[PDB]
Amino acid sequence: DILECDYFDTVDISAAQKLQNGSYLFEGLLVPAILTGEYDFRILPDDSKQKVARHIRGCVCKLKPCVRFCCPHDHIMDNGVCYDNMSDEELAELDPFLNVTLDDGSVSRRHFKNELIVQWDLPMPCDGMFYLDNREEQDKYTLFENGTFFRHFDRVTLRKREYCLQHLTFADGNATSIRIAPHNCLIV
């Protein structure tokens, strides 16, 4: 809907404050009125237009960096399935920082939820997704601020329709640690 704005770079702002000059106020962020737009649809993984309540959205990803997420912010991915059973302990043990490569080519550590904008209402990039584990040379990747997900194994670029990060439980051999891992489609 919204002018030259890709879907996945939008957010449900039906909860943001509506200013006088038409524009909106959202989580301290000021979404120019010209970038907002109403929507009766929400694109799918097969990528079509499924009906939805008339909710006003906001192309904010272009006014402040985003982080393509598969599920909300307290949810832990479990075999590609959104799980919401993270105990007070796990949450107190989850590396909240992702490494993102800025425009200038250098890498900066960024809080997943504070220095960025967590998008969670975006449709799954595909059913049955394979997560990644950079610890392994093959699973190496580069997630940019603009959201362009680049994979080093097969030098393939993914647009946010094609990927999403999420909290995922790993295995330190005989232990267990949670770090945000990307998830790619082995097919779509």
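Numbers in chain A track Swiss-Prot; the residues on display, in order, are 25-212.
Per the header of the entry, the method used was X-ray crystallography, 3.5 Å.
Even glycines carry a Cβ here, placed using N, Cα and C.
Residues within less than 8 Å, Cβ to Cβ, of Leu54 (variant position) and separated from it by at least 6 positions along the same chain comprise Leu43, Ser47, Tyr48, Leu87. What Swiss-Prot says about the natural variant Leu54 to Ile is this: In strain: MA97_6.
Quoted from Swiss-Prot, the note on natural variant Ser132 to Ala is: In strain: ZIM(S)49 and ZIM(H)44. Counting only same-chain residues at least 6 apart in sequence, those with a Cβ under 8 Å from the Cβ of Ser132 (variant position) are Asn123, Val124, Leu126.
DSSP assigns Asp151 (variant position) to coil in the three-state reduction, outside any helix or strand. With a cut-off of 8 Å between CB atoms and residues at least 6 apart in sequence, the same chain places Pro69, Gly104 near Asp151 (variant position), listed in sequence order. In Swiss-Prot, a published natural variant is listed as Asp151 to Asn, annotated In strain: CT97_3, MFL97_1 and ZIM(S)37.
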